[PDB]
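Take a look at the structure set out below.
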Amino acid sequence: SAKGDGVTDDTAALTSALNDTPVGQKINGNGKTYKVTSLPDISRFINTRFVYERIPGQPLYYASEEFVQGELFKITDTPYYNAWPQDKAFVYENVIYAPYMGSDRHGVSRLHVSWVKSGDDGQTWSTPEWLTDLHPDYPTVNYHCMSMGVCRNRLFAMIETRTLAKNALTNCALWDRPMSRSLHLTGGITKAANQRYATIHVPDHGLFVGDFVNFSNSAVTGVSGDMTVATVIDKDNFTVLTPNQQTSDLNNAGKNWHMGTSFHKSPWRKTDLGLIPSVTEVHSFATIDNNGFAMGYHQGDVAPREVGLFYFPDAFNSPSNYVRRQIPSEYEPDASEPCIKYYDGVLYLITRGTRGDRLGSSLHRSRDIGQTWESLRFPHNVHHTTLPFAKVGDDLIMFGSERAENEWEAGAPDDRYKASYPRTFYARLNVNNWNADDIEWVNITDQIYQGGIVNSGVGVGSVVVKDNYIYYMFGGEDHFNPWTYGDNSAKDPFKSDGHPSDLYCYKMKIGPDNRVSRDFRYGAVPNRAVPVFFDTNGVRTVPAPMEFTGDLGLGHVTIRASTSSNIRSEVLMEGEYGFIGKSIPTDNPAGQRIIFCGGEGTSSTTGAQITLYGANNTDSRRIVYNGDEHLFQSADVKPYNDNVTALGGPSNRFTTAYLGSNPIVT
Amino acid sequence: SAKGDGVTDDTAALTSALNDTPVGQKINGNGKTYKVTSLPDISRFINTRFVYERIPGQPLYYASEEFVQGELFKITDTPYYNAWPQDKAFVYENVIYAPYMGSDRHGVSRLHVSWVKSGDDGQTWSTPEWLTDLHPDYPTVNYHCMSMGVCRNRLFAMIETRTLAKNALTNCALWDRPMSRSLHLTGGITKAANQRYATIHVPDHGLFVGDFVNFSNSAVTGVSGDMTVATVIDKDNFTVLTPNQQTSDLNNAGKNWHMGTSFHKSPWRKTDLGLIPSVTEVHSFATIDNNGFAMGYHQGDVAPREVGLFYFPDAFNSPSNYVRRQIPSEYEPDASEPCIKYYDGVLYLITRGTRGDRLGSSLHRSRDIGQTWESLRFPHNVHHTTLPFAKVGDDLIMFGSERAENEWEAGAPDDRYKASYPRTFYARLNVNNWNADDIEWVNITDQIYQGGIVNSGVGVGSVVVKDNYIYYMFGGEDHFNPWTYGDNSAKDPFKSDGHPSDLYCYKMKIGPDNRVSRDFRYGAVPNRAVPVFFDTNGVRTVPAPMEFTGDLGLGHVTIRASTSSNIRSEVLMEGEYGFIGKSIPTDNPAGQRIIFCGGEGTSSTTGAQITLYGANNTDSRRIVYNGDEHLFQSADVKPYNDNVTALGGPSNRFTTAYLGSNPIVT
Amino acid sequence: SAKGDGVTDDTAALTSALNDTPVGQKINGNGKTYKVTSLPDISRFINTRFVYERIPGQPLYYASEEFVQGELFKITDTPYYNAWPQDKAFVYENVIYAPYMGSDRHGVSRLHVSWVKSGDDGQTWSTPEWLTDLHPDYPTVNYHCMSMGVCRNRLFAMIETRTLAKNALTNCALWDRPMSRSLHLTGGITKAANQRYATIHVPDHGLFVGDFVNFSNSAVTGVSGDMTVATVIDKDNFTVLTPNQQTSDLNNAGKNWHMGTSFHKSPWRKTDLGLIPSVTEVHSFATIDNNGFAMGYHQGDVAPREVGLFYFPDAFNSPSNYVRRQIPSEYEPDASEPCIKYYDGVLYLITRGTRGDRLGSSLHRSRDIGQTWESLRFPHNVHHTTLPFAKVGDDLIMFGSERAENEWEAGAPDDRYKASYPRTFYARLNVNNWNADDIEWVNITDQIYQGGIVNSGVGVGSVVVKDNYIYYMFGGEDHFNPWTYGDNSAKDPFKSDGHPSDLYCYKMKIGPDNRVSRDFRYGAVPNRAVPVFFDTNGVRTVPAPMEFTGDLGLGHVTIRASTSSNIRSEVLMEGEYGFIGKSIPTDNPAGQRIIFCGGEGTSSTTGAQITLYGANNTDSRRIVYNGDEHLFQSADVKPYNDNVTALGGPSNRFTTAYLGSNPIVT
Ligand SMILES: CC(=O)N[C@H]1[C@H]([C@H](O)[C@H](O)CO)O[C@@](O[C@H](CO)[C@@H](O)[C@@H]2O[C@@](O)(C(=O)O)C[C@H](O)[C@H]2NC(C)=O)(C(=O)O)C[C@@H]1O
């Protein structure tokens, strides 16, 4: 029988057990770790961990079901190349946000900075939202983002411009916007007499001039409904400009009212930082305090490599002021994409290793926001993955994913161009012991690497904590080829299965749950993206406004009454001009034409008609105007050219002309 | 070690066990109840119940995973405010129906009485269907319904008319419709000679004159296909009007045939009941027998409050005749929304308590349909929730939900305007012991209350039994703010995340299951709402008819051949008139125009053209008519005004005029 | 206590156990089989099998949860009648294919041969794809397919033509197409001097002249991008015509490059086989080798019945050449739809039994591709189901489904026209033991048969192995009536809930899994079928091109700039002609008209206008042309008829006519 001490070879014991029990029996390993020389049938165990040396000298750990309290979710399912949550995730007012980039490749082509959000602690996720448009100068350049977070109720993002041609960095800008919230407040509004401004006391409001604010039950005349911030007095007070003045001071103290903000109705604040010298990518976001934050960065295009952070001490008053700070220079070679987080006055930083045959990922802490560091090397050249993390109690909990199967270990060659099942790990490291020598990387879930192209969307994720769960948001593929090598070298997302990469989220229990289960099985018709309702007439009805930007083929079409108390049906045409034309008929091009009719049918019996004949028509380019009255209003009836065409013809005479004077023949 | 006797404090023993076992180990409580002073990590237990007194003197019970055989499902996911299944659910011919109201708020604004249904015992649910239109007098008033059910194969519903302004009741009507069914029959059709009618024997058909009936393989000439009920002879017999008569008698005795009904092609019968005096809400539905049913009601607008039911003895012959029956007067204060159900000659009624500081929910039974009652009070002022229920064996099984977290208990203050996790409970009550003093409310799932507005959509549900499962259908929110206090005071469902309230269903096993599992994991593309198919050309194709009522923006559009043996493409315009117009160009307003062409391109080479120039065009309001023929048919070519406009001009002369007589100059 | 020896009656033991244990306790049967005279509460057991004789003398087995490592998925959800995966499933380059027919009934009406695919080992499935169009002579005949598979990287299908009227077979054709692949290759391309063809060495390419091939990084001038196969030299070599030639030879030996294939951009090869004599249905597919394959068939319309296969020895060079081979004549009566598979030089065939009261399904094997056979009979007249299977180790693993509940057993009468829960079974048979006398059929999942019509979509499935799982793809229904006997005798899929039959897949573990779990919960918005993204303006945006073929009702419509550098908005009309017309208005028909306008509003102020008045208008069939110029280009302005209409009128006089010559009057 098995020792389960994590050192004694249990292979043979475990094999005997499996052969001796029925396949349906969940063998309970009692939370112990069993050393093996080959992985057994993991699916037959619960509450079991395995230590296994795929590559001798590099032990890795493997969790059976129920070893950790955890679950994998698939959180996007879109034809875009969906990847790079790195390192933008955050939670705000109970909502979990998973930003990423949806593109058509490793690059900024067709790219939108996007997010999906969860309102239910990760069970269920929202329809993707585009945060950025394509750049004005597309397709020369487009946006890109790997650093996003929240500081004092505003979203802050380092929005980069990069070339489509080489993904070369061109511009860095700090964009920020207030987050949408509802506040239920008591007092705080004052309006002095004989002037129109009211001042609002909202602690750490994070609003700027022109940002949206809406008011309910204020009890101060004029402070009502949709308004904008007129001035900001300080971090806790601002004013709105009302439409009226009164001859007595108002003051809503003691009264319960409501505000009022909106991400979507407030403009971005965009602060151009130019081409920050010596930067390849800005990556990760660490809220420091009420005034500012840090974003990570590295430079890896030319020697020497840099890895560090930019600290923005006061991003509210001075968004363009930041200070660069570098990790110790011995950890900078072969490093990139640092993840940074800030906890009780300590800033933690973990690097990506670029190579399996060089010193890889390292960990650093500072008590002065990067001026001085204490540092530590992860054993065995951890590489190709970022290591996003959170601190829970004394532990840094970090997650990582090899990009393709069997690439994790030191000295493991890249292995692309064939379908595989890359491993995802997490590890705990205690900040007090500050030693990585014995870190245990635990394989908790396996993803798919498609193999159709060299690049992989798997991993390169982001981590947040909400209440007693930690969430690792990361990319994963499926086996559907994008056909880059095939009929889709243009990388059109909307051909066939589009791009295989989508987002997943591993949700792990991190503390006690003192509540009954909130989990449900989803059995609903998903009805947010294209809300469909069967009308009383039994026909599918979509009440949401929508944009179709791809080419549309329609069958029979009815334009219903919709405009001006529904007196009319309306089609409006945009652009410089609109064109309504007629294809060449496939079977009978000799009939080519459009009939315009003021009545319900093709018979002129039903209403006035004008019929435009195609060039292919038997009656080439003929026009027939058919009504019971032809009335020409507001201008003369004239030929385009001079002394070129006539009124009537020998076989089409008008009976006469009713004139107010004799013709002017000239 | 823990005693698990439901009285001895097991907190310390349970804590010791938790610390001493691995986190992945499911701790088995052996179906026992453990008293605690704080809830432990419930997620680590299986088959375990906790008794806990959050509020001293008020024990509630808490189920670990697997203590009951039950599972929560989410059954809608719609931007509408989806709530109030109360109390309308029913099962009919294997389909579970979950009616509700989808609106934009606690009120009748934008509201459609709706339902979703399950065809697979609750695993999977249908696209929402609207059962009512917006009221003809919208937006002054609109429909509302909390009472619906099935009697003798017809749906019966109390459709209320209520004002948008104050949700004041305005009108009560009984609407009913036959349910859709397929009948596989033998005999029952007779056709007497020399007349065009046929009589159909169908026991308890429940149809009315004008209702839809379809026939197959009748073997009675003329009784075939789509038809309607011409007269109803009695509950078991009706006639249809065929297109022909025979000179000998017809009688399909001994022959197997099929009928034939439809909810959708039969009109509602609407019986106007007026403004039923002394009624606030009609709520719940209890089928009594083959001829009628009772609906619950309450009056809570003015003293004295009333709580009771309306019995409709014969809803088929006399839909407008009903009798009011009230519960005992002592139970009527602080009570509303009674749930009513009828079993083996006993009518059961459970009230909603309106406040936590007053005697709450009570249960009543009657052997004479509400003339006399036996009554009992639930301990500790059960409030804010309806208590829909079913009788299984000797037990009433009831479900309830607090509307926000920690509101359930007696004396618990309302706690709104902050996000929380409201508890949902069920309880068993033995009808022979008829005593609620020791009722055990068991917390079986937790919901979310969003907190962005005072109102909550959680709970207020409905209950049905199908085979050996009971189902509780009720509302629940998520963390997505509606932004009522924000950019969406107008409460528009299709802005941002719409309204967070949606429907869930708790499915609980209630008797033995003598079959292998029917459960599946859903892995399909949901393809009912907007059925999409990749055509052979690789383009997504929707074959279903559809209505888009919200503003549409389209890109490139082709109108394909579709009408009159596909000889033509067709666009029909509705309303009093149609308008096809041209927006003001953004970049080059001087170009504003629409080109109408009988050919395929902008070049007039491809076909006849009419070009309408906008007022902003360099050639302001010009029209250019361009054809190789301009032929004016059916009427004179005239100026709109008299002696105002000319034919030609000095720089635009017609070569001549071909006339059949000299001009008439006058 | 229970013996669990599979022969001793354990009913009372088991009953006492259930009575003495809490309902939440999963009772472990330790992989043992328990004989019962009634099925107990299966839901309360884990790792337990039951032997039970519903029909005395006919033992069947019943699996509790966790007895097998297996799970059911639902893989289609479509209003079409989705059924008959029989017997077309296959795996190709890590993708699982589940082809089927989506129709409106048991017949070829509205039918499209279709498939859904899995990219993740069966967790998740794709949007349905149509493989065939409606037949050109629809609705007289249409397509049908029950045999499909892969041989040497081509898809091969027997596409049948059958009448809508009687489902009678009319034509058989072999359709084939190359499968899409990405190949990552080293060397193999040579291009001889002074000619333009590059020959490509790709072993077993399976391509034909005209098939699509795409090249990247070839390092051979001209061999680049999208190309087509010019000639095929042999099975390992083909050429592409390059744009150019060189004076010296080229050979990329040692250079890495990529190809390049496409199912969608390559035409079908269609080989007409005529109406193959004495065939009712071609069914099932067995790849024999690199050159060809076998397809099963049966003839069941006239005596004598035939069951066998058609062997196509070289489908590449001679698609039209096949040889008929039949199973031994004693096994032909009452048999149909053979499933065939080929393993290690042995061809296996299992038949469908057509009735429960005659010798049923039989198994056969041959080492000469059907010339001689060794045969065996399944006990108890197995009938109404095909038995698709795979060989894993020494075992044939087969699956079958009764079509409605309790039809499986010998002598069991069909039981249609009532909703039921039909049993699905699997069985193992060792080919070295070659005796079915003690076959154990294990009920592993229960489906639903709707009952609204006699026909059943359940079962008639298909089986594949991928890695260490076996997959059974089959049909199953739900409780939603199609209303064939009701308001939808026309069987329109898009009314109400359409057709209840859809596809499911049972995924069963068949070998050890040496990896951590790949499973996830699906929490995304399904966004492949109609990809929706909230744009930066907060509106749902669909960027994919789409076709709507069903009648569309639209509200307010804006045609946005789309065409020719987005200078213009564009609507093109197809067919022989386009029609734009105006419905009869409901409220004010006397207003019937369309206003066409070159500007933004209904006021003529905004642009030139032409208004067509309906016949219903007060000004019946009036046209009003309103611009500040009316210019008639390219042609004379003429009346349609000769000397019938005038220019002007007594109350609508032109001021004069500007002419280059006097009127020509006649
Ligand atoms: C499920 C369905 O679509 N049932 C329809 C059937 C069905 O098409 C046929 O029974 C064949 O399967 O037909 C029904 O109408 C039939 C049409 O065949 C009848 O109207 C008969 O049509 C005749 O033309 C004929 O010869 O068949 C004349 C005959 O007298 C008709 N029978 C009667 C009773 O009038 C049907 O009623 O069976 C309609 C049904 O929805």
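All residue numbers here begin at 1 and follow the chain in the order shown.
From the backbone N, Cα and C atoms, a Cβ is placed for every residue, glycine too.
Listed in Swiss-Prot for this protein:
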- C:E337: active site (ACT_SITE)
- C:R352: active site (ACT_SITE)
- C:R403: active site (ACT_SITE)
- C:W84 to R (Swiss-Prot position 328): Almost complete loss of enzymatic activity (MUTAGEN)
- C:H106 to A, N or Q (Swiss-Prot position 350): Almost complete loss of enzymatic activity (MUTAGEN)
- C:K166 to A (Swiss-Prot position 410): 80% loss of enzymatic activity (MUTAGEN)
- C:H298 to A (Swiss-Prot position 542): 60% loss of enzymatic activity (MUTAGEN)
- C:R305 to A (Swiss-Prot position 549): Almost complete loss of enzymatic activity (MUTAGEN)
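Sequence features, as recorded in Swiss-Prot, placed on the structure.
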residue: C:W84; record: mutagenesis position; DSSP (3 states): coil
residue: C:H106; record: mutagenesis position; DSSP (3 states): coil
residue: C:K166; record: mutagenesis position; DSSP (3 states): coil
residue: C:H298; record: mutagenesis position; DSSP (3 states): strand
residue: C:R305; record: mutagenesis position; DSSP (3 states): coil
residue: C:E337; record: active site; DSSP (3 states): strand
residue: C:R352; record: active site; DSSP (3 states): strand
residue: C:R403; record: active site; DSSP (3 states): coil
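Rounded to a whole number, the C-alpha distance linking C:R352 (active site) with C:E337 (active site) is 6 angstrom. On a Cα basis, C:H106 (mutagenesis position) lies 10 Å away from C:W84 (mutagenesis position). Long-range Cβ proximity for C:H106 (mutagenesis position), meaning a same-chain Cβ under 8 A and a gap of 6 or more residues, is found for C:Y81, C:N167, C:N455. With a 10 A radius on its CB, C:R305 (mutagenesis position) counts 18 other CB atoms from all the protein chains. In this structure, the recorded positions under consideration are C:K166, C:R352, and the one with the smallest number of other Cβ atoms within 10 Å of its Cβ is C:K166.
Cβ environment of C:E337 (active site): C:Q86, C:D87, C:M146, C:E281, C:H283, C:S284, C:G296, C:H298, C:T351, C:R352, C:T386, C:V460 lie under 8 Å away, each six or more residues apart in the same chain. Fewest Cβ neighbours within 10 Å among the recorded positions C:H298, C:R403: this applies to C:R403. Reported as a whole number, the C-alpha separation between C:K166 (mutagenesis position) and C:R403 (active site) equals 22 Å. Residue pair C:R403 (active site) / C:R305 (mutagenesis position) shows a Cα separation of 23 Å.
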